[PDB]
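Have a look at the structure below before the remarks.
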Amino acid sequence: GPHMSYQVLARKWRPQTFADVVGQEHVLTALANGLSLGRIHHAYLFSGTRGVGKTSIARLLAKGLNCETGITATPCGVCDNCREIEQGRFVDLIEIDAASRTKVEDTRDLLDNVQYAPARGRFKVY
Amino acid sequence: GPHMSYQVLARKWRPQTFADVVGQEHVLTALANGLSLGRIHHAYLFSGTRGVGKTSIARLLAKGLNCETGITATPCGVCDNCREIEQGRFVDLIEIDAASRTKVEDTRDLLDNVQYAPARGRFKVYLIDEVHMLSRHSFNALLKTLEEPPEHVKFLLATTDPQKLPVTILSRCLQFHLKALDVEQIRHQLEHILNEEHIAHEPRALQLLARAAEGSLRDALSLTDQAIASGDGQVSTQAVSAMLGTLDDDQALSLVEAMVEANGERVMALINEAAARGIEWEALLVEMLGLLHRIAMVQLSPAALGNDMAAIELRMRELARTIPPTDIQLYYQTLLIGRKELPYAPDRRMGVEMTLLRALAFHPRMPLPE
Amino acid sequence: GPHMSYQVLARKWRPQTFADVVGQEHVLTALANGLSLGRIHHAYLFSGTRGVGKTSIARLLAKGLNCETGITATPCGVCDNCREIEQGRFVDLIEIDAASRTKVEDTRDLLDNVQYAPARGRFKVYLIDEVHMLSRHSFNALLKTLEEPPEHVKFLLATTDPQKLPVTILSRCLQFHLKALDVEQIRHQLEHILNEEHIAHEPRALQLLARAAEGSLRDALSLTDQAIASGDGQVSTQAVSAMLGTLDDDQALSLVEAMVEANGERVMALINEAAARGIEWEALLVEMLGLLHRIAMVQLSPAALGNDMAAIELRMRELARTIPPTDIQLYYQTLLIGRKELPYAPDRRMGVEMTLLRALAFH
Amino acid sequence: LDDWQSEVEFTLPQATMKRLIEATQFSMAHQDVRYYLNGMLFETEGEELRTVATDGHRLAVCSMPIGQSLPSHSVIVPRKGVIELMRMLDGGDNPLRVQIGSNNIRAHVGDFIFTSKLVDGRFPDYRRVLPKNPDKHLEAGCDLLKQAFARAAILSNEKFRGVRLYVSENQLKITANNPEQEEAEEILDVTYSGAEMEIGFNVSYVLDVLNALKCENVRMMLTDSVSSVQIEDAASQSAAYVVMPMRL
Amino acid sequence: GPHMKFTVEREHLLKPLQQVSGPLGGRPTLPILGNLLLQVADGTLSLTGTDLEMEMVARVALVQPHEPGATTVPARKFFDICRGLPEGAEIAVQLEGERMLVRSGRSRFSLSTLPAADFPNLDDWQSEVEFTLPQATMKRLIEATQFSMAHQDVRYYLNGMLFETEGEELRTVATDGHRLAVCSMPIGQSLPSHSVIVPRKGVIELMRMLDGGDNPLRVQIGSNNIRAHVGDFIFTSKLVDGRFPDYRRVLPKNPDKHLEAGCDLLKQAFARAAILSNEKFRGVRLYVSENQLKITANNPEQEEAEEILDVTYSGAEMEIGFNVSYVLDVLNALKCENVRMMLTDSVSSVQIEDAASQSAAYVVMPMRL
Amino acid sequence: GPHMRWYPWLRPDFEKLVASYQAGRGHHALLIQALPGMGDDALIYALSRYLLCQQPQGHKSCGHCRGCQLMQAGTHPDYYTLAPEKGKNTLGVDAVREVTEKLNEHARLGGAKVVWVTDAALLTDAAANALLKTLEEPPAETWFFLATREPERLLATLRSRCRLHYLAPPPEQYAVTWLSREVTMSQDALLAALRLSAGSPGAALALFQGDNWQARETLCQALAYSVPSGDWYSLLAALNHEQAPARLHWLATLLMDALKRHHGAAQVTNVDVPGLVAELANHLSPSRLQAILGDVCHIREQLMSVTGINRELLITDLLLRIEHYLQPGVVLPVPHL
Ligand SMILES: Nc1ncnc2c1ncn2[C@@H]1O[C@H](COP(=O)(O)OP(=O)(O)O)[C@@H](O)[C@H]1O
Ligand SMILES: Nc1ncnc2c1ncn2[C@@H]1O[C@H](COP(=O)(O)OP(=O)(O)O)[C@@H](O)[C@H]1O
Ligand SMILES: Nc1ncnc2c1ncn2[C@@H]1O[C@H](COP(=O)(O)OP(=O)(O)O)[C@@H](O)[C@H]1O
Ligand code: BEF
Ligand code: BEF
Ligand code: BEF
Ligand SMILES: [Mg+2]
Ligand SMILES: [Mg+2]
Ligand SMILES: [Mg+2]
Ligand SMILES: [Zn+2]
Ligand SMILES: [Zn+2]
Ligand SMILES: [Zn+2]
Ligand SMILES: [Zn+2]
């Protein structure tokens, strides 16, 4: 009946595991082996069509790149580092919606941030 | 000469009691059921052709929600907030010209002011009329509030074409559709209104205006006020017809019957006496085309003729029995072409006369001898 | 002094009272009765072809509506408000050319304006002309102010063609279809004007000018100015005939009789001669169409001869006798489609040559 | 190029011209549809120079004697011309030789030369705009009114800053509401000898009029809850103002 | 809810609101950043202005029975109403639940309220150094160090001032391109060694609010939070991290040429040379000879400026280009009539100290003209 | 070019068109209809020079004054030109808007206030309706001018305000004589140039001094191989030079001359290629010839009207359709509707 009224399916079913991501295995395998081997690039861009997984894969990459277990291709999803992102509040993760932020002042504000070390994670994710 | 009268029947006789909304039984039934049972959705989308009552129904529901308390099914007596709603004094009733807020920043501004509920009322209602012209980013912006808004804010969106706006918004809460009013209901409304204003009315004029109104009471009322202006506070058949400009459909009927009967002299007589009547040749051609489509229509079902056509239904039946479909289509093609090149004819009368004479010369049975 | 005291007839003889308007009794009567009886609508949409009077009827309506002597169907014309509205310097009659003010900035400006009080007249009226090309955003923003305005706001819409209006915009305003002016009305108004201005004329040239301008009095006056600019400030049959380049029935009938008998060489020589004299080709085609129409009439009933001129009606009678109705219909259709395609033809003369040579197809 | 002869010649103190322009400048139209509004009317008659500005919702008339016999003349100077005229003349130098021709205006101020072209057309008359039978009158100190309206304008609507005046024998009241459903209300002690009346103004024009009025005591004249107001110096008649009210 | 009551005189209310206006408004990204926080503590009202990195608190003394509580109100509208009211009229302020009622004289106003949206701990310092720097000390220090610091610079740490407390003295340093400033103020207190970087905007806010050369001030400086108690009021700012160059490595560069003499004469000469200085390469040439200085400028306008000054010198003939603006700021902030100038090389930093005392020193890296 | 070029046969018309302004009865508007390169531009320029000149000499402009000295420098403050920018082709609402908003101010030099639209057909209909008010009721001492190859394509309203003055092309012999004095070659080429250009001597000059003439020759030679062999496709390279309208017009003129040769007519346009005309008549059937001519004209219209259409695809389809039609057993189209 009132199912999902608490948590819309989109929000409720945000993939916290790579096995929870149906499709995009071509990208999932690449990300997993890149994390395990260490071929991590300074920047990653994903292209998709609305509800394709871009935020999901980006947040999963944030979990796997700064988990308490280390840089792991299989995040636990239960550690403090993982649960901080899962709830939504991670200090070293800065999620930005560019639709409402097209100005240069705020972009420069984040530009200043690019320099300091991460507060809790291993790397700063923008 | 001078005065303080008039109220513009359009601006006067809008429903404000749920008893003046003519037709649209589906939406009124749904709204009454929802209000009485207390189930109210967060977004309302009234669609339909122009001049039907979507804005009036929106005002109806908005004042039915906030009217000196009481969850009524619209009837609300001595309701202050309702009387300011019908008086143009906004009371938690925010009409928005969506064309002035197409950009996503404007709709974001619309979003951030959603918390201002307690303003001499319980619900604040938003009327984003012509909602199909919002930008995609604005659609997305308002979608977040669409799925889970505050309890006290109700969205009521009005649009003409639901096809244009995105599917997700279409599906969100509800989509009601108002059909075009039949000419019979238009007749009733015009008769009732002109009765209310102690003004006489000939039923022929009422039927003429009802058919001339494309199923929209606002068209019907504009035309009816034009008819009242053309006369002197009285609507009459000849004044109404001279206002529309439509000739005697019996004159056109005699003309097409003569064309069928292949008597060119009678055709010339009819066309010149119609010229003396000061009627538009384009109008003559389009009325003859309407009659030709009607005589093709009766070939498939007797019910083709409307109620008014009871005057000339017998001649329709006789022509339908007499003339085979191929000849009807030949005449229709000839006259449709003739209308297509009417603007390029040396004179409108010249072109119409030539088109009729051509339909005579290319007569399937008895053409003009060489 | 040197400020050009002269004004063009197309504007000097603009209507100034409801008794000065040529024709359109079907709308003048309605407007005057609405003014008198006390029924005035807040949005009027006058629609019609060029040069039939939408702006003039609207301006007369404005003159009447905010006259200080009550609200009468007959503006006094001597007061202030009448004088400024006639001059167009009145604050409360605002002229908006919808081609310019179509961006949302200008529409928002207008909607801001409508909320205030008037300045000098009873009613502040927006004469929006060429409304049929407001951008969709402008119309959707204008819906509210066109539907339920304040007490002292009335709108006067002028459009060249109702088709481009969003139909919802049509439905909220009061439509007035200004009929195209009949040739008799145009010729009588021209006679009255030219007699008034002490200008010599003759009725024949008036009929030619009325025929040339397809039901547009402003067009009639434009052609009048063209006809008086050339020909020592007078209107004469030779002057208007040269100005239009029109041709007598003899030459057009020579063309149709050569083409109906498949005399291609004669047809092309006639076209060459016509080009040498430099006629207007559309005029040639309309004359051919008229002759074919008359031939068809004669074929139908012998009573309707060619008697308006009846100079070479022997040829018309013979051609009708000797040609089946079908062939004349084909000739008319061919010439007519060709006439439709003159602008698309690379040249006017060659377009007429195409049309005639195609008419030469039948044997 | 040969210079244009002038049909209107006079000379003005800088104080007089500055006062006139400050009195009427905020009262002229910007890019308004009516072309003859986007400017300032400089009427001259007898020994008096009069200045008129309007935008369809406002009217500033400022009359100052000159002492020089002058013909009855009218002229409109557009937005840019008068703005850079006010910019041009600022010092205390007496020379203000103003020349009005048929198509252009030139004011000589010492070593600086003013130049602009007049807006062709005839301005509407202001006397037809000022109400002719003001049957309600009010009086108050200028600074009290100005400070009151500035204070009440804080929480009004943004784009159009509407305020409501309730004028009665007991006192004067002004209120303001905004899209944020915020209320502001305040009271002033003006001397009135009439009944209750409700009118709706825009605080922007009222505040501008009060700011540029520059007097001690001010008198308001009123006729109806829709007709025009006539605000004037309670101690002089050299400047009058009108604010066509607002529909609610 | 709790409700609040105030009867606060306008004049004693304006200065706090006017002061805290720094971290208020200015394109508020959130409905909570552009608003001021009021709270009642015993017999004081705290006004908090926040912009997520600078928190300014003003303590209005309460003299009347005032209902306790806290709220958030639009800062700009509150400031405007408190300023426009007649002088000396006590304002009566009440919390009408979701609304904020404020009355004065014959005027009434209502405000929209936010219950609790900016109430975290808001601050946490380390306080390595807690010097009671008196007013006049940091007054001259900051006016002599601010200059025109880094704008758009990639080196973030160069934006904020470097504070280093050692022994009895605090040295304040600032690097920006060519220019560099330092002041060694003798606090006189036995103080621990500490090094810190403060944001430039925080510095300008502190200097602007500072004023009033009489009261000793409490400065608590940590590694991420700095607090300054300017008499009645409190300010707090974040702290920029390290990577700053050492002033002990940029100030002492073994100067070998020494010069002296008037500072205001140099100011006039520099201003007159700036007229004909290179408009694209801001800076003029300085010819240095024994007990003589010559200043020359050649702008693209083909105008040559030359002046001669009596500046003591016992070194070798030299030709050093320099930015006129940087050195003019040096002279203006030196607040002295005579200065000392040490030259090293045409591509090595040039020092300029106060001839009055060693307390003020500066560096300008020379120009190549 | 520099002040364009006066044309000798234009002198009568101007005289008439200045009389209406000497008497002061001049209609403010004027819609000059004249063929491209006919010389209407010089007429409008000379008119405006007479109008804005402070001292109008009898049938001349000034002789000596500043009022038209600023005209010669092309910097008069009243004289406005409305032409699309060199990088564009449609005259926007913005330029007409600026001109009409600056018209309401008085005349700077105390004279007239003359406007000019360089080419009216290029006016976007929105610009036409923005200029409608200015044309119908201009302020005092305001005049206008316009130039059109044809008036019928203009908006129904804009011409209704204006007088439709016409520039008759000079008599055939006079035009031939003038062109012979200017350009030297065989009279067959000159007659082809005049008849192709509908009588515009300036357009004949543009054809000669322009490369197209040689390209025209090329086309003839190409057809000299195509029609005897039924191989039209090889015409592609000849008909693609961004001049597809003009080249298709030349092809249609040739086909017109062939159809004329069937119904033997004394005069035909192409007189430099009589052998080509005879061959075209010989190989091609009259019904096929008329269908092909109709297709040629249709394709030329499609190319001229819609910009951004692909020329190569259109011409290739045209040539393939023609090749198909030359095959026996095909059904040819007929114009209708
Ligand atoms: N590849 C995917 N596998 C599983 N769920 C998905 C996938 N793509 C989208 N989703 C669903 O949609 C929701 C939002 O996905 P998201 O990745 O944020 O889309 P976007 O690309 O537009 O940012 C997720 O919570 C998830 O439920
Ligand atoms: N169902 C209806 N019942 C009564 N009056 C109606 C109805 N529909 C239209 N009208 C008349 O038309 C006028 C305007 O109707 P409106 O609701 O604006 O139509 P629209 O759907 O096109 O906006 C009303 O004032 C009313 O008189
Ligand atoms: N009904 C009419 N009666 C008299 N003159 C007319 C009429 N209609 C048009 N005219 C003439 O046409 C000129 C322009 O008329 P106008 O009313 O502007 O037409 P429009 O509807 O196209 O704006 C007028 O100056 C007048 O001379
Ligand atoms: F819709 Be997604 F988050 F781009
Ligand atoms: F809103 Be309706 F189309 F008049
Ligand atoms: F020329 Be009109 F206004 F159609
Ligand atoms: Mg996303
Ligand atoms: Mg509606
Ligand atoms: Mg008009
Ligand atoms: Zn984890
Ligand atoms: Zn109710
Ligand atoms: Zn009057
Ligand atoms: Zn000259």
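Don't overthink the numbers, they just go from 1 along the chain as shown.
The header says electron microscopy, 3.9 Å.
Keep in mind that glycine also has a Cβ here, set from the backbone N, Cα and C atoms.
Features as listed in Swiss-Prot:
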type	residues	note
BINDING	B:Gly48, B:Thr49, B:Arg50, B:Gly51, B:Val52, B:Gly53, B:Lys54, B:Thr55	ATP binding site
BINDING	B:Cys67, B:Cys76, B:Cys79, B:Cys82	Zn(2+) binding site
MUTAGEN	B:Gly121 to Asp (Swiss-Prot position 118)	In dnaX2016(Ts); present in both isoforms, unable to grow at 42 degrees Celsius
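Location within the structure of each feature annotated in Swiss-Prot.
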| residue | record | DSSP class |
| --- | --- | --- |
| B:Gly48 | ATP binding site | strand |
| B:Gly53 | ATP binding site | coil |
| B:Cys67 | Zn(2+) binding site | coil |
| B:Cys76 | Zn(2+) binding site | coil |
| B:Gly121 | mutagenesis position | coil |
> Which of the binding-site residues B:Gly48, B:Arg50, B:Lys54 has its Cα closest in space to the Cα of B:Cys76 (Zn(2+) binding site)?
Replying inline: B:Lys54
>> Around B:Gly121 (mutagenesis position), which of the listed binding-site residues (B:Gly51, B:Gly53, B:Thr55) come within 10 Å, judging by Cα atoms?
In response: none
>> Which one is it: of the recorded positions B:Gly48, B:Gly51, B:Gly53, B:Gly121, which Cβ has the fewest other Cβ atoms within 10 Å in this structure?
In response: B:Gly121
> C-alpha of B:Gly48 (ATP binding site) to C-alpha of B:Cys67 (Zn(2+) binding site): distance in Å?
Replying inline: 27
>> List, in residue order, those binding-site residues out of B:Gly48, B:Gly53, B:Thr55 with a Cβ under 6 Å from any atom belonging to ligand 11.
In response: none
> What are the non-local neighbours of B:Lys54 (ATP binding site), defined as same-chain residues 6+ apart in sequence with CB under 8 A from its CB?
Replying inline: B:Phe46, B:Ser47, B:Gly48, B:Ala158, B:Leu178
>> Neighbours of the Zn(2+) site B:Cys67, B:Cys76, B:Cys79, B:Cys82: Cβ within 8 Å of the Cβ centroid, same chain, sequence order.
In response: B:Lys63, B:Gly64, B:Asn66, B:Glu68, B:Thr72, B:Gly77, B:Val78, B:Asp80, B:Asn81, B:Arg83
>> For a quick check of packing: other C-beta atoms within 10 Å of the C-beta of B:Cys76 (Zn(2+) binding site), how many?
In response: 19
> Under 8 Å Cβ-Cβ to chain C, which of the binding-site residues B:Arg50, B:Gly53, B:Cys67, B:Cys76?
Replying inline: B:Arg50
> What is the nearest of the binding-site residues B:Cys67, B:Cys79, B:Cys82 to B:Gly53 (ATP binding site), using the Cα of each?
Replying inline: B:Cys82
> Should we count any of the recorded positions B:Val52, B:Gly53, B:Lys54, B:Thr55, B:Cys76, B:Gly121 as near ligand 8, judged by a CB under 6 A from one of its atoms, and which?
Replying inline: B:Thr55
> Including all protein chains displayed, how many Cβ atoms other than that of B:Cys82 (Zn(2+) binding site) lie within 10 Å of its Cβ?
Replying inline: 24
>> Which one is it, among the binding-site residues B:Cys67, B:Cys79, B:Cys82, that lies nearest to B:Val52 (ATP binding site) by Cα separation?
In response: B:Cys82
> Using a Cβ-Cβ cut-off under 8 angstroms and a sequence gap of six or more, which residues of the chain neighbour B:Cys79 (Zn(2+) binding site)?
Replying inline: B:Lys63, B:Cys67, B:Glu68
> Near B:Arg50 (ATP binding site), which residues of its chain come within a Cβ-Cβ distance under 8 Å, counting only those 6 or more away in sequence?
Replying inline: B:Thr160, B:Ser216, B:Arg218, B:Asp219
> Does DSSP give B:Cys82 (Zn(2+) binding site) helix, strand or coil?
Replying inline: helix
> If you measure B:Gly51 (ATP binding site) to B:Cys82 (Zn(2+) binding site) at Cα, how many Å is it?
Replying inline: 23
>> What is the set of residues, excluding B:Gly48, B:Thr49, B:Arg50, B:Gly51, B:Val52, B:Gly53, B:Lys54, B:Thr55, whose C-beta falls within 8 angstroms of the centroid of the C-beta atoms at the ATP site?
In response: B:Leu178, B:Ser216, B:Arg218
> Listed binding-site residues: B:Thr49, B:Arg50, B:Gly51, B:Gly53, B:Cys67. Which have a CB under 6 angstroms from an atom of ligand 5?
Replying inline: B:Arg50, B:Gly51
